[PDB]
Amino acid sequence: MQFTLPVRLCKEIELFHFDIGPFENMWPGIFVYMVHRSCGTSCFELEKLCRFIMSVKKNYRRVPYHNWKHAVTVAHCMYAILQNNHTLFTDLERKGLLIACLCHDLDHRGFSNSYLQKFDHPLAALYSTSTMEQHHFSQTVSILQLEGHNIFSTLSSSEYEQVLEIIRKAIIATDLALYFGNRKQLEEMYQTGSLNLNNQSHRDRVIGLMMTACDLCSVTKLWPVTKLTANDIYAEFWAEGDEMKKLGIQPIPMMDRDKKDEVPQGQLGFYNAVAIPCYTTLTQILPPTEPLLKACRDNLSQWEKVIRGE
Ligand SMILES: Cc1ccc2c(c1)nc(CCc1coc3ccc(Cl)cc3c1=O)n2-c1ccccc1
Ligand SMILES: [Mg+2]
Ligand SMILES: [Zn+2]
């Protein structure tokens, strides 16, 4: 609670390319700041917000990427978006989505969904698809229910089971698998013109690309930030290969450390089939979010430079 943000950062936070990298002591305080800026200071009672942000944090684990730094970075990109699109997302929405971004990878083990299903893993036995995603939501609801943690208490029960729904939904949308379709349908509603923010399930579709665009925002940071975030990402994937190898199974080339050489090519393919389309359809639906796609291009061409050896 006692925290105040080094007033020097007040403008640099509102950047789409801000990097929370150097400021780890401040990561819990930043989120609060981003909450306070959006839904006001007296949105949640200050005391039950700190319990919450702090429980949440402890339930992120020591893994290379799907960690506490990751989550807060996702909450940051959602912050930026919600602000650069101020009068177009309801009171409750801005409450739901920042919490959801902060929680959308709770208790992440560091292993893919495909891993947990290839090997009949207990969580995959619980959740038949979006194995972690539903667990991330399962963790979120669980932690709300702790004595003195239910920040959504003074919402009417009805608004309270709308928050949740946004949160469950927005967390499930982070399964890339679902991303591809969700973005295709949105590319058609735009072409067609039949996309209508009044209709609830178009918003849910837009929220989901908003969730994806946040999830991938490390691709939208400054090149020396992004280059050193990628190391975090593969570190994990290559662990997930190291376990696939230990059984005498060849991992996919994405998760194989023996092919570190091929990563520049691999990154570049990723931006062209995932990142760039995501921020393109997003910028078509939320024009102010063009800085993400602008920095996504910039970063992409950096990998092209590294492929071409410059
Ligand atoms: C040898 C090799 C072959 C394929 C490769 C690769 C290396 N690296 C990749 C990309 C790996 C990858 C996967 O998920 C992400 C999620 C979020 C963010 Cl910010 C970045 C990534 C990311 O970099 N692919 C890949 C390419 C296209 C689609 C999917 C993965
Ligand atoms: Mg996840
Ligand atoms: Zn994520």
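Following Swiss-Prot, chain A shows residues 726-1035, kept in their order.
Heads up, header says this was done by X-ray crystallography, 2.7 Å.
Using the three backbone atoms N, Cα and C, a Cβ is placed for every residue, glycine included.
Marked as active site, proton donor by Swiss-Prot: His791. According to DSSP, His791 (active site, proton donor) is assigned to coil rather than to any helix or strand.
Taking all protein chains in view, 24 other C-beta atoms sit within 10 angstroms of the C-beta of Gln992 (3',5'-cyclic GMP binding site). Residues or ranges marked as 3',5'-cyclic GMP binding site in Swiss-Prot (evidence: experimental evidence): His791, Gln992.
According to Swiss-Prot, the divalent metal cation 1 binding site annotation covers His795, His829, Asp830, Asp940. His795 (divalent metal cation 1 binding site): 21 other CB atoms within 10 A of its CB, across all protein chains.
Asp830 to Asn appears in Swiss-Prot as a mutagenesis experiment; the accompanying note says: Reduces activity 1000-fold. Taking the Cβ of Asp830 (mutagenesis position) as reference, residues of its chain lying under 8 Å away and at least six apart in sequence are, in sequence order, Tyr785, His791, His795, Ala796, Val799, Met857, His861, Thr899. Look at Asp830 (mutagenesis position): DSSP puts it in coil.
Among the mutagenesis experiments that Swiss-Prot reports, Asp830 to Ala is described with the note: Loss of activity and of zinc binding.
Swiss-Prot lists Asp830 with the feature divalent metal cation 2 binding site, giving experimental evidence as the kind of evidence.
Listed in sequence order, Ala796, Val799, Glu858, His861, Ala895, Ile896, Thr899, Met936, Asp940 are the same-chain residues six or more apart from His829 (divalent metal cation 1 binding site) with CB atoms under 8 A from its CB. A 10 Å cutoff on Cβ-Cβ distances gives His791 (active site, proton donor) a total of 23 other Cβ atoms nearby, all chains included.
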